[PDB]
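Visitor: Once you've had a glance at the structure underneath, I'll fire off some questions.
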Amino acid sequence: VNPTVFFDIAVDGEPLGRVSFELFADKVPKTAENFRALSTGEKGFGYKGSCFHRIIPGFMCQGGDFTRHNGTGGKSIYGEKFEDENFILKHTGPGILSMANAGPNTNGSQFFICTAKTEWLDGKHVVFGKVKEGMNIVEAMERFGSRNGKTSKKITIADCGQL
């Protein structure tokens, strides 16, 4: 059965809500397992305490950089990077969960939640999940963003894990 993880989001330290994701381990098992193990911190590191450093309304909320907190760091459980598993799944609309990267086969820990349809990233970013509950909480994160991505308040993952 496809695993389910959750984020407890905080805005400048104040609780905001819970976002839960369905990870399509059946279709992208390696990518979904990385994200799952970073949400539980079972490898010693992960997402708990990291932030959403780049939020663009109408585009996507991006986070997952738990070593440099600005988009220049992060690492997977398999090493500093790992390959593109497949591009079966498409960026069909809001709620999609896809992996960020700096070129072919450079996936680490940085993901982005689509707040819109982003079909131009098909074949370039691996889709591996979707928001299951708390899409309202993601839309509340979006309003603390800006056209260039700098957030007006600190959006953090106060807690994460598996359900």
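So for chain A, numbering is Swiss-Prot's, and the shown residues are 2-164, in order.
Determined by electron crystallography, 2.5 Å, according to the entry header.
Cβ atoms here come from the backbone N, Cα and C positions, even for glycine.
According to Swiss-Prot, the record shows the following:
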type	residues	note
DOMAIN	7-163	domain 'PPIase cyclophilin-type'
MUTAGEN	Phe60 to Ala	Loss of ability to stimulate MAPK/ERK phosphorylation
MUTAGEN	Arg69 to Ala	No effect on peptidyl-prolyl cis-trans isomerase activity. Reduced interaction with BSG/CD147 and ability to induce leukocyte chemotaxis
MUTAGEN	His70 to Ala	No effect on peptidyl-prolyl cis-trans isomerase activity. Reduced interaction with BSG/CD147 and ability to induce leukocyte chemotaxis
MUTAGEN	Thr107 to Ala	No effect on peptidyl-prolyl cis-trans isomerase activity. Reduced interaction with BSG/CD147 and ability to induce leukocyte chemotaxis
MUTAGEN	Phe113 to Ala	Reduced ability to stimulate MAPK/ERK phosphorylation
MUTAGEN	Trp121 to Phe	75-fold decrease of sensitivity to CsA
MUTAGEN	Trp121 to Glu	Loss of peptidyl-prolyl cis-trans isomerase activity
MUTAGEN	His126 to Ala	Loss of peptidyl-prolyl cis-trans isomerase activity and interaction with HCV NS5A. Loss of ability to stimulate MAPK/ERK phosphorylation
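Situate these features within the shown structure.
Guide: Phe60 (mutagenesis position) carries neither a helix nor a strand DSSP state and counts as coil.
Under DSSP, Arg69 (mutagenesis position) is assigned to coil, being neither helix nor strand in the three-state scheme.
Counting only same-chain residues six or more apart in sequence, the Cβ atoms lying under 8 angstroms from the Cβ of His70 (mutagenesis position) belong to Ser51, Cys52, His54.
Same-chain residues at least 6 positions away in sequence with a Cβ under 8 Å from that of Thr107 (mutagenesis position) are, in sequence order, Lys82.
Cβ neighbour count for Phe113 (mutagenesis position): 24 (other Cβ atoms within 10 Å of its Cβ, all protein chains included).
Taking a C-beta cut-off of under 8 angstroms and a sequence separation of 6 or more, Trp121 (mutagenesis position) has no same-chain neighbours. DSSP assigns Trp121 (mutagenesis position) to a helix.
Mapped onto three states, the DSSP output places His126 (mutagenesis position) in coil.
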Visitor: Does DSSP put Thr107 (mutagenesis position) in a helix, in a strand, or in coil?
Guide: coil
Visitor: Which one of the mutagenesis positions (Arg69, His126) has its C-beta surrounded by the most other C-beta atoms within 10 angstroms?
Guide: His126
Visitor: Taking just the CA atoms, what is the gap between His126 (mutagenesis position) and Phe113 (mutagenesis position) in Å?
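Guide: Between the alpha carbons of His126 (mutagenesis position) and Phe113 (mutagenesis position) there are 10 Å.
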